[PDB]
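The structure under discussion appears below in the form of structure tokens.
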There are 2 protein chains.
Amino acid sequence: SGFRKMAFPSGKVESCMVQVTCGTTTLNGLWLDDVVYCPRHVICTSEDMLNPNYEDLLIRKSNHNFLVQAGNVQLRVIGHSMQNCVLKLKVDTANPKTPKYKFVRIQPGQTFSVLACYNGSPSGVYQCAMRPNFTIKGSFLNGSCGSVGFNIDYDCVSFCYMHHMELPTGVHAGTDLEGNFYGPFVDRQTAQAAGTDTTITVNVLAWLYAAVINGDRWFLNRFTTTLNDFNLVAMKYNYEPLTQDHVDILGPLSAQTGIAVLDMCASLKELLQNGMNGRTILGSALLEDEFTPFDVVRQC
Amino acid sequence: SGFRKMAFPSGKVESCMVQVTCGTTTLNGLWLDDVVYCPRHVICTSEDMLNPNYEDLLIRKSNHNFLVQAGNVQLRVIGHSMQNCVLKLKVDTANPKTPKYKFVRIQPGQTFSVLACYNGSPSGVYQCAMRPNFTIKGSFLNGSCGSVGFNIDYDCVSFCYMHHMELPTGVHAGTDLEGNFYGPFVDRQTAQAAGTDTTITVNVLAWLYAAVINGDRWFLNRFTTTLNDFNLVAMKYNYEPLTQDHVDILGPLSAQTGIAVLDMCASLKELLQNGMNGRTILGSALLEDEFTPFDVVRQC
């Protein structure tokens, strides 16, 4: 029992983390087989960032302009290419600790583990959700660019995020591992800002099921609402619409607890309309939306 | 920027985790050099647990009664001994991935990372605090006994916890790695229950400094209180007393922010007396007490 924000064990990813330096900029890279992946803005000067043409900037670079360090061993770069907003640095040594891996892009609402790194060295691991506005609320300091986000399934690491920048509100933006940004953000200096965000309704419901599984039942009621009438209340409170697919995904948790999804929705409606009246749910005084149905099943 | 409950990278510990079976009971063990550490209750039957004499139960066991699995390789047990509430199983193979390590006992109020494991396989990692009542609010299911808690300093893993049991309130109790329980709990079946708990004041203050460092300033005020008068309010709200040592430990965070500790205490007094009036601090609607001053410095 108990319920915690839980990351995947990070060992398989720690073994892929390297240091990448170009000019005076140092950041993190991901070493898989004979390729190191890092943010392409590693090749930029502070003045390049105002309006960079990365095609031009990369033509002016050579393999020897990239210094790659894997622990103490230096990795010889024998080629380089750009793939959208990431750089691919071919190196002369395949990573002997390359796990089985995939590059997968995730959906707003899904979660992943972040291995925060500095100078190629792992510093900590925590769980994040892709917000509906395609930002993540991470914990990143200067030098963390190139840190990656991932999930593990069986023995296979599914990489889904690499970190590129902090937006003015303190939230974070990055790309998938094919170099394509999540959301309408760019790796250049603009006034770009996070758009308005919404609460991930299906996750809040999943977490309410986690609470019931853990003996937190005070918010339950005998009422049941319809999908339509729930969604009228959701919109008012800046919650995402709930679909029948969401109801189906919550199926197993509904069965394990014996509480129908639309019954839980009536509880969520009441919580939204009245607050918690000084009580807590799974140790929180607000409605948590960064646990997916899978996260709850995996931990309960 | 940003602030998250962050665990240490777990790779060094994952490489030490093994499966230990005795009779029909399977749980987790920690493999360091040629020794595997696990909860001694692995040798018990459900009926032994009602009133076990572990001295008797262990005399009746042989090395071949213990089956130790490290991934696919079976580890031959060549000796066994009891050390308080842990078993030490000598095996014929030193763990080639043994990190630099120490066994340290922690203090209530300090934090550590938990690597939850099942059948010797790591499942997730999360941060915990040792509560003042010597329980931890973990996330543990059947089979998690033997999972360990740890901190990392430089390259050295300091093991501080191994998991033994769940108490009736759903909180968790275990030992240090010398087998000595945290708190007044025993590895036998009784009506034992967690005692009354208190809030870790110095940590709440640390987390308020983290919030200021991250731009959350709405709870600040121009007032300053005395240590004595703060502690009269702390007691009323079930907070631990604040000592001058606590003030000194908060020194660096005070200097980084320019807010004196006793100035912050006046903010905490107000928050305790009035609540948050529907606002949040670092994404929480309640006062968080599971981040130490070190945790804040490390992440900010």
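To match Swiss-Prot, the residue numbers of chain A are left as they are there, and the shown ones run 3264-3563.
Determined via X-ray crystallography, 1.8 Å.
Note: Cβ is positioned from N, Cα and C throughout, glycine not excepted.
Residues annotated as active site, for 3CL-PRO activity in Swiss-Prot, with sequence analysis given as evidence: A:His3304. Long-range Cβ proximity for A:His3304 (active site, for 3CL-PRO activity), meaning a same-chain Cβ under 8 A and a gap of 6 or more residues, is found for A:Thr3288, A:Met3312, A:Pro3315, A:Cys3348, A:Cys3408, A:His3427, A:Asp3450.
Around the Cβ of A:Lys3353 (variant position), a 10 Å sphere holds 15 further Cβ atoms from the protein chains shown. Here Swiss-Prot describes A:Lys3353 to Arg as a natural variant; the accompanying note says: In strain: Beta/B.1.351.
Note: A:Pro3395 (variant position) has non-local neighbours A:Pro3371, A:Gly3372, A:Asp3460, A:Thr3461, A:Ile3463, A:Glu3503, i.e. same-chain residues 6+ apart with C-beta under 8 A of its own C-beta. Quoted from Swiss-Prot, the note attached to the natural variant A:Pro3395 to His states: In strain: Omicron/BA.1, Omicron/BA.2, Omicron/BA.2.12.1, Omicron/BA.2.75, Omicron/BA.4, Omicron/BA.5, Omicron/BQ.1.1, Omicron/XBB.1.5, Omicron/EG.5.1.
In this structure, A:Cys3408 (active site, nucleophile) belongs to neither helix nor strand by DSSP; it is coil. Taking the Cβ of A:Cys3408 (active site, nucleophile) as centre and 10 Å as the limit, one finds 25 other Cβ atoms among all the protein chains shown. Feature annotation from Swiss-Prot assigns active site, nucleophile to A:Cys3408; the stated evidence is experimental evidence.
Under the heading of natural variants, Swiss-Prot lists A:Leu3468 to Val and annotates it as follows: In strain: Zeta/P.2. For A:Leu3468 (variant position), the same-chain residues 6+ apart in sequence whose C-beta sits under 8 angstroms from its C-beta are A:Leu3505, A:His3509, A:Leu3513, A:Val3524, A:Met3527, A:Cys3528, A:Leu3531. For the recorded site, A:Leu3468 (variant position), the DSSP three-state label reads helix.
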A:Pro3395 (variant position) -> DSSP, reduced to three states, gives coil
